[PDB]
Amino acid sequence: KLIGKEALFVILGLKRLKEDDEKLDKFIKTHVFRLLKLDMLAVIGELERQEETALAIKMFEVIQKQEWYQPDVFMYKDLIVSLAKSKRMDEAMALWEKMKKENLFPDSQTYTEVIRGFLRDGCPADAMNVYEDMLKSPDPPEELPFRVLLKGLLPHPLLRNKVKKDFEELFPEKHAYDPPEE
C-alpha cells in the first residue's frame, strides 16, 4: 500500500519509544494528535500489519477521540485480527464485544476471519462466541464459516457436532449435496 511522510515519522517514533511510557505519551500528544484522518488510519493499519498491537491499541484510543470518528466494523475487524495473530485473545474478544455494543454489522467474511483467528490460537470458546453472534446476524449465514469451524473443531467433537447440527437444520437442502462437514 501507501504511507505518507507524517504517518511514516509517527510509525518510526512509536516503534522507537514503545518501551518508554513517559516518552511515548509525550510523543503521542506532540506528533500523533495532529495527524489528519487519512494519516492516522495509515499509522494504525501499518502497526496492525506489523503486529505492533500494543501501539495499535494506543492509536485506536487516540482515534476514538477524533472529531471525525465514527465506529466502523472494518476498523474493529483489523484490530481484532491483529490481536488474535499476536495471541492476545482476551483483548481481541473484548474488542469484539465492544464492537457489538456499537450496533455494527459484520459481513460474512468478517465473522469468518475472526473465527479462523480464534481457532488458530486454540480458543474454541471465543470462536463459538463469534459463531453464535454470526447466527444472530440480520444476514443469512454463508457456508464458508461453517467449513472453517468444522475443521478447526475436530479436537472438540461436542462443539463440532453442535455446529454440524446447526448447519443441517439451517440448510437442509444444501447440507445434502454440499456438506461443510465433509
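By the numbers in Swiss-Prot, the shown part of chain A spans 71-252.
So how was this one determined? The header says X-ray crystallography, 2.0 Å.
Using N, Cα and C of the backbone, Cβ positions are placed for all residues, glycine too.
Database features, via Swiss-Prot:
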MUTAGEN   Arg86 to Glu  Reduced RNA binding
MUTAGEN   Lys93 to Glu  Reduced RNA binding
MUTAGEN   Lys96 to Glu  Reduced RNA binding
MUTAGEN   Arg104 to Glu  Abolished RNA binding
### Summary
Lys96 (mutagenesis position), Cβ-centred 10 Å count of other Cβ atoms over all protein chains shown, is 12
### Query
At the level of the C-alpha atoms, what whole-angstrom distance separates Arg86 (mutagenesis position) and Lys93 (mutagenesis position)?
10
### Summary
Here the Cα-Cα span from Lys93 (mutagenesis position) to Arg104 (mutagenesis position), rounded to a whole number of angstrom, reaches 17
